[PDB]
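**Q** After the structure tokens below, expect a handful of questions from me.
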Amino acid sequence: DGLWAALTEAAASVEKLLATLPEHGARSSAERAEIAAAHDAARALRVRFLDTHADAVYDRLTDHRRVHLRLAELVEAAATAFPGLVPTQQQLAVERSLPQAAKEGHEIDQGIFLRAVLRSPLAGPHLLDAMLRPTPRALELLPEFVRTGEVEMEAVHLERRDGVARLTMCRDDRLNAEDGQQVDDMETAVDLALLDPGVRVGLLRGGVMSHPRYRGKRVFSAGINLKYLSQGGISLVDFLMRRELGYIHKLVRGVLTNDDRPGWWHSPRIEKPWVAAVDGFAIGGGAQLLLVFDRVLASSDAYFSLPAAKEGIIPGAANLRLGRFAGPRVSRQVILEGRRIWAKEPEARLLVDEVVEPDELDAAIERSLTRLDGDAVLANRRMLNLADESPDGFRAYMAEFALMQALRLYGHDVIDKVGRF
Amino acid sequence: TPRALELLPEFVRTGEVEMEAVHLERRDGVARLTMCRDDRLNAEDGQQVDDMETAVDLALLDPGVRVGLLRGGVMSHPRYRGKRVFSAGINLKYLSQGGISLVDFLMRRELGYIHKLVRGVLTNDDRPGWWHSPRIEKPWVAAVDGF
Ligand SMILES: CC(C)(COP(=O)(O)OP(=O)(O)OC[C@H]1O[C@@H](n2cnc3c(N)ncnc32)[C@H](O)[C@@H]1OP(=O)(O)O)[C@@H](O)C(=O)NCCC(=O)NCCNC(=O)Cc1cc(O)cc(O)c1
Ligand SMILES: CC(C)(COP(=O)(O)OP(=O)(O)OC[C@H]1O[C@@H](n2cnc3c(N)ncnc32)[C@H](O)[C@@H]1OP(=O)(O)O)[C@@H](O)C(=O)NCCC(=O)NCCNC(=O)Cc1cc(O)cc(O)c1
């Protein structure tokens, strides 16, 4: 064995190499190659080590799959129990304080870690269920929401009404560009909607924009905040992975609660149907969202796209779900070639259920909400999602994604492009 | 139009004519008419009709022009700044104001430049082939930005 011993050395070899070497972006060609080869040797051992001990490394962190740990708590606990395997909060604070172009790419190690974990028929499912449990922040807010029916947050406005959980993305100044805080609010909101007995159906829509170019008009989503990403503010674990295993997965499978109510023996997770209403446009992570709703409406002037065909990161789980909606040809036209799909063209019905003139939209959205109220919709929706996406499929995809994305999150072509927005 | 006759020699020489509602420019054999009321999304009015007809007349009378193109230009209004907009129709404000003329606007555009887009301009018997083509017509291309 002695793989740990080896890794600890490869890591040390790197850790000390960075202390003597000059600051990133001031290094010479011979220097960049040395630190590069060092990281490479370190990372290769991380894979080799986990390929045979991932389960043991995980059993120790979760007391043999007896304690559920969300993504952040897992990697943090991994950092302290296995120095060198993944970056400490400290190592990561230094990284988060540098613009993307100058990071050492320590997150990649977390990518290596989560891939091995997720690949296990034992740990992966356990980690997924962990992410399906309600956020502690939502539990805190649950009593006040059940009473007020209102919760204002930084990126989302939640309001209960007529049995509908109305989530409104309200970053009026940046066309709802996504960031870490938006993911926390989205998950918090989704958790509240699913935990409130007063809520029967959920609705996600964008609110009025204040920016001069869209003043007075609604805009669903302009995707990830490219400025922050360039700035080094987009977290692999806390943003990219958290949204896929968190609130987006809960939109599909609901929230795993404790055995604390009747029927839990047949429904451990509380799920509910969701409606998405797209105003203006849905780009990137926003268009990504759509592949998970029970109902989708859009105003006649909107379009859908995953633009970074060139130099972008992987469009989340779209590579996993789009084929199902559009077939492999259109799927590759949208993601590999960047084809944008307008609401009024025939193929938009592969993604949207209903397209309406902006002055008929609100009415159509209301009518949509009231058609998904019953228990028949709940049963049917659960069986359909079960057939459309299996536990293994989602898991295997999210496994390779963890790493593949980690790598794209530090690709020179991506960093460069993002720096020009 | 008499106004086009006046401007014909200067257009044949410069290949450019700036007007209040339209910008005409000859290039690569193309008569490029640009509706440029950047502040009101090219809302139509009496002056725009005079310019449109004047422009169409010039395009059809210039031997240097083979094909015509009509397009809207960049808007300055905050809601469309930097983007092109073809036409938002008649100026509703003026119409309310009593500034839309039945004869000079509504009828003039239909029997004037719009009919010339279809049948060309009837000239005098002052050139060969006039016996088989009294009107000079040319093909037109329209490019619509925004709406
Ligand atoms: C939407 C637009 C076409 C609008 O054009 P316009 O009408 O020309 O408005 P603009 O003047 O450009 O922008 C209005 C306003 O919003 C801001 N804006 C617009 N888009 C953005 C983004 N993406 N981030 C931040 N701010 C933005 C823009 O900076 C303006 O403010 P100012 O810069 O101060 O002027 C434009 O903003 C644009 O091209 N944005 C690029 C959209 C984009 O490419 N997003 C990339 C998406 N890529 C992903 O989501 C990747 C991803 C996301 C995920 O969530 C998960 C995942 O796994 C992968
Ligand atoms: C185009 C619009 C939808 C744009 O919406 P927005 O993005 O909301 O821009 P807005 O803020 O409304 O307008 C931008 C700007 O352009 C101005 N604008 C827009 N449309 C017009 C019109 N039609 N006239 C004058 N000014 C206009 C508008 O007043 C704004 O400036 P401010 O008032 O100071 O704010 C809106 O402007 C609009 O609804 N215009 C109504 C368009 C219309 O109905 N035209 C009526 C057409 N009816 C005919 O052409 C009839 C006709 C014409 C003929 O030529 C011949 C004939 O026989 C018959």
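Just so it is clear, chain B uses Swiss-Prot numbers, and the residues here are 146-292, in order.
Placement of Cβ uses the backbone N, Cα and C atoms for every residue, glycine included.
When I checked Swiss-Prot for this same protein, it listed these features:
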- B:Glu189 to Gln: Strong decrease of affinity and the catalytic efficiency compared to the wild-type (MUTAGEN)
- B:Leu237 to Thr: Strong decrease of affinity for DPA-CoA and 2-fold decrease of the catalytic efficiency compared to the wild-type. Slight decrease of affinity for dioxygen (MUTAGEN)
- B:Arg254 to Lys: Strong decrease of affinity and the catalytic efficiency compared to the wild-type (MUTAGEN)
- B:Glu255 to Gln: Same affinity and catalytic efficiency compared to the wild-type (MUTAGEN)
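Situate these features within the shown structure.
**A** The number of other CB atoms found within 10 A of the CB of B:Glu189 (mutagenesis position), across every protein chain shown, is 22.
Long-range Cβ neighbours of B:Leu237 (mutagenesis position) (same chain, at least 6 residues apart, Cβ-Cβ under 8 Å): B:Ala188.
Just so you know, the Cβ of B:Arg254 (mutagenesis position) picks up 19 other Cβ atoms within 10 Å once every protein chain is counted.
In the three-state DSSP assignment, the secondary structure recorded for B:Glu255 (mutagenesis position) is helix.
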**Q** Where the criterion is a Cβ under 6 Å from an atom of ligand 1, which of the mutagenesis positions B:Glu189, B:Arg254, B:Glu255 meet it?
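**A** Checked mutagenesis positions vs ligand 1; nothing flagged, none.
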**Q** Just checking: which of the mutagenesis positions B:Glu189, B:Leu237, B:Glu255 have a C-beta under 6 Å from ligand 2?
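**A** If the test is a Cβ under 6 Å from any atom of ligand 2, the answer is B:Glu189, B:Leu237.
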**Q** How many other Cβ atoms are found within 10 Å of the Cβ atom of B:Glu255 (mutagenesis position), counting all protein chains shown?
**A** 11
**Q** Between the Cα atoms of B:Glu189 (mutagenesis position) and B:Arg254 (mutagenesis position), find the distance and write it as a whole number of Å.
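**A** About 10 Å separates the two Cα atoms.
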